[PDB]
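Everything below concerns the one structure shown next.
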Amino acid sequence: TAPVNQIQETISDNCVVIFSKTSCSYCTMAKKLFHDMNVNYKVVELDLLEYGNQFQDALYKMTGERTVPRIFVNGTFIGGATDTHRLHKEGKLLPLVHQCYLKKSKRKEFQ
Amino acid sequence: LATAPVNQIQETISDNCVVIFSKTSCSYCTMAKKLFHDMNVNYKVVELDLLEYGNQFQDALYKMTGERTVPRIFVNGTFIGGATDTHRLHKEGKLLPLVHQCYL
Amino acid sequence: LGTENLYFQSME
Ligand SMILES: N[C@@H](CCC(=O)N[C@@H](CS)C(=O)NCC(=O)O)C(=O)O
Ligand SMILES: N[C@@H](CCC(=O)N[C@@H](CS)C(=O)NCC(=O)O)C(=O)O
Ligand code: FES
């Protein structure tokens, strides 16, 4: 239950989350894509985590594949590297990010 | 690295026109294999993640090429690069003529 | 040729 809960919190606290491995060039390219679009993103490197296998299991259940990267925008699973690049090619990625940047509250102010 | 089997890499790359040192889990390697597949030329893969001595071949690749990454692609006994380099060669139409040199 | 496609079709 704990990995799923932590994954949910991360994707809620951050507009863009990339579940990644440091050794993977698909993941590097997904990072670069967001970087080039001037988007801040949260990276979780599954290979640097003690229980990274369990996070990959949790992500399989949530999204339908075990593979990295697993990319979330505004708490919604948008896809892996290829799906994310295609969304961008179609002009559909920036508007999702943008809507999220305009919604996400600064938690320190709402307490 | 002082004990890396470069001599073995050298045997493999002299005996086979196209050699792709690879891992099964890697999409860059998959894209590199698909390129040669689609060209309809013969190619050898070495799936380092499936081999007991995969780590030794990776030490040798690091020694020879200066990076411990996959894929590592050889054509006609010459290191041509990784996935990016191989696709750049192909974009410029320069990969197929290198493969052809094997058969001259 | 037959072996290549055998391999390839099983991977992809
Ligand atoms: N089409 C997927 C490919 C994903 C994929 O195959 N990822 C590989 C790494 S490139 C993977 O996760 N392999 C097994 C693993 O690392 O757990 C995408 O574009 O994200
Ligand atoms: N630019 C290189 C990238 C090679 C690369 O970083 N490969 C990754 C797999 S996609 C790797 O071998 N990683 C092992 C590590 O970084 O520890 C290419 O195009 O081949
Ligand atoms: S591990 Fe090579 S592209 Fe993902």
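Here Swiss-Prot sets the residue numbers for chain A, with the shown residues being 54-164 in order.
For this deposited structure, the header notes the method as X-ray crystallography, 1.9 Å.
Note: Cβ is positioned from N, Cα and C throughout, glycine not excepted.
Feature list (source: Swiss-Prot):
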BINDING   A:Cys68, A:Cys153  [2Fe-2S] cluster binding site
BINDING   A:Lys74, A:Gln109, A:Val121  glutathione binding site
DOMAIN    A:57-157  domain 'Glutaredoxin'
MUTAGEN   A:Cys68 to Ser  Abolishes absorption at 320 nm and 420 nm suggesting the loss of 2Fe-2S-binding
MUTAGEN   A:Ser78 to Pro  Specifically increases the specific activity but decreases affinity for glutathionylated substrates
MUTAGEN   A:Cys80 to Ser  Strongly impairs enzymatic activity
MUTAGEN   A:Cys153 to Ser  Abolishes absorption at 320 nm and 420 nm suggesting the loss of 2Fe-2S-binding
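The structure, with features from Swiss-Prot marked on it.
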residue: A:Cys68; record: mutagenesis position; Cβ within 10 Å: 23
residue: A:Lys74; record: glutathione binding site; Cβ within 10 Å: 19
residue: A:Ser78; record: mutagenesis position; Cβ within 10 Å: 20
residue: A:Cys80; record: mutagenesis position; Cβ within 10 Å: 25
residue: A:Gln109; record: glutathione binding site; Cβ within 10 Å: 20
residue: A:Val121; record: glutathione binding site; Cβ within 10 Å: 27
residue: A:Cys153; record: mutagenesis position; Cβ within 10 Å: 17
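Candidate recorded positions A:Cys68, A:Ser78, A:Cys80, A:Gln109, A:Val121, A:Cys153 yield A:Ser78 as lying near chain B, with Cβ-Cβ distance under 8 angstroms.
Residues from the recorded positions list (A:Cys68, A:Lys74, A:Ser78, A:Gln109, A:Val121, A:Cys153) with a C-beta closer than 6 Å to any atom of ligand 3: A:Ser78. Overall, the recorded glutathione-binding residues A:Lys74, A:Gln109, A:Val121 cover a maximum inter-Cα distance of 11 Å. Taken in sequence order, the recorded positions A:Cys68, A:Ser78, A:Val121 that lie near ligand 1, meaning a CB under 6 Å from one of its atoms, are A:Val121. In sequence order, A:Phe72, A:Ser73, A:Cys77, A:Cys80, A:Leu99, A:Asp100, A:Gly105, A:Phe108, A:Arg119, A:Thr120, A:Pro122, A:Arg123 are the same-chain residues whose CB sits within 8 A of the CB centroid of A:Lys74, A:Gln109, A:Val121, the residues recorded for glutathione being left out. Annotation: A:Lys74, A:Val121 are the recorded positions among A:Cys68, A:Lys74, A:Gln109, A:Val121, A:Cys153 whose CA atoms are within 10 angstroms of the CA of A:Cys80 (mutagenesis position).
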